[PDB]
Amino acid sequence: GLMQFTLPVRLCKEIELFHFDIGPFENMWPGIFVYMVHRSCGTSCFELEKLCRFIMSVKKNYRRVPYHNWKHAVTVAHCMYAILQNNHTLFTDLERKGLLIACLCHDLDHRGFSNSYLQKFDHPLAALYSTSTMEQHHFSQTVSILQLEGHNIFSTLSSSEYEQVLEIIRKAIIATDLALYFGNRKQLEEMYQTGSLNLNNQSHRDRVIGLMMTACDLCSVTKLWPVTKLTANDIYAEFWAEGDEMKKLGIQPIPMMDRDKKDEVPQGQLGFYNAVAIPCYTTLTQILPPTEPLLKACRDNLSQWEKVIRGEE
Ligand SMILES: CN(C[C@H](O)CO)C(=O)c1nn(C)cc1NC(=O)c1nc(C2CC2)ccc1Nc1cncnc1
Ligand SMILES: [Mg+2]
Ligand SMILES: [Zn+2]
């Protein structure tokens, strides 16, 4: 109750900002998350003994992969923290509880392979779950860890509030399947443009939480250039290994995953910023004006990739 978390002065200040990097000290990330839960949620939201045991079991069940790792889990939770603190009054106590947890768990037990590589490999998870394969697996892993003893961080919720929050978490995790983002954004865009968007319509809230989840998931493209550039290497290390594994199956991968096609990466980031990132953060800023800084940072990084092509770096 009276045990607050504090950070150093630089972190205490820079953590409120969207472009905050959680830094290379693994053992500080758990406190960074508790700090964000206590301020976003309150110091009463979670039994600290249970939250801390929950946080360490989630850490335990991320894998040592170049990108979809424990650092990603906390990075995506920090972006969701920033959005919640910039839209203080728009969200319920349960949504703020749920979403930060949704973020920390969204990629549990990720192996570094897309849903497509699971399908072509004929992985058992693709037989159990035909669409959003990894994402249904991530939500499965989250429920499992919540059911471990001393780990039920929601224990003080009523049967119905418990089922609301798991529903919020289930939909939030499923939304991180990018293949679902395109439609979700196009429907948010139209609803905004025809003035029919309504945050009292639960179906509408669901969609808007959807877009937040994509925005937090992609938030490595909203960092300062040196962080974005260095994280791009981690994401491509996974893509190249998946492409290698595609060749192992007898399938020539798309270029973005062909490690023999590095020369095409700057031009591929252009497409990616144009087709995915800028639209995502444009529609978010339209629905949530205080998230403008993510669009700005995303635009700066696009501008930086054009400079790479022009051989100015
Ligand atoms: C074009 N589509 C989407 C397809 O239509 C469907 O998958 C792409 O996914 C795509 N195409 N290219 C050439 C790159 C792509 N993705 C990425 O670079 C990329 N992806 C993801 C998640 C959603 C997978 C997170 C970050 C990404 N980059 C990045 C840049 N800097 C720092 N950190 C990360
Ligand atoms: Mg994912
Ligand atoms: Zn993710």
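Throughout, chain A uses Swiss-Prot numbering, with the displayed residues spanning 724-1036 in order.
The backbone N, Cα and C atoms fix where each Cβ goes, and this holds for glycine too.
What Swiss-Prot lists as active site, proton donor is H791, and the listing cites similarity to another entry. In three-state terms derived from DSSP, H791 (active site, proton donor) belongs to neither a helical nor a strand segment and is classed as coil. For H791 (active site, proton donor), other Cβ atoms within 10 Å of its Cβ number 23.
Mapped onto three states, the DSSP output places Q992 (3',5'-cyclic GMP binding site) in helix. Neighbour list (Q992 (3',5'-cyclic GMP binding site), Cβ cut-off 8 Å, at least 6 residues apart, same chain): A955, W1028. If you look up Swiss-Prot, you'll see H791, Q992 marked as 3',5'-cyclic GMP binding site, on the strength of experimental evidence.
Other Cβ atoms within 10 Å of the Cβ of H829 (divalent metal cation 1 binding site) number 28 in total over all chains. DSSP gives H829 (divalent metal cation 1 binding site) a coil state; it is part of no helix or strand. Here Swiss-Prot flags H795, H829, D830, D940 as divalent metal cation 1 binding site.
Listed in sequence order, the residues of the same chain lying 6 or more apart from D830 (mutagenesis position) and placing their CB within less than 8 Å of its CB are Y785, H791, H795, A796, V799, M857, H861, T899. The divalent metal cation 2 binding site feature in Swiss-Prot is assigned to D830.
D830 to A appears in Swiss-Prot as a mutagenesis experiment; the accompanying note says: Loss of activity and of zinc binding.
The annotation that Swiss-Prot gives for the mutagenesis experiment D830 to N reads: Reduces activity 1000-fold.
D940 (divalent metal cation 1 binding site) carries a helical DSSP state (H, G or I).
Other C-beta atoms found within 10 angstroms of the C-beta of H795 (divalent metal cation 1 binding site) number 23, with every protein chain shown included.
Take the mean position of the Cβ atoms of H795, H829, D830, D940, the recorded divalent metal cation 1 site; other residues of that chain with a Cβ within 8 Å of it are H791, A796, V799, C826, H833, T899, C939. In sequence order, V799, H829, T899, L901 are the residues near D940 (divalent metal cation 1 binding site), counting only same-chain partners six or more apart with C-beta under 8 A.
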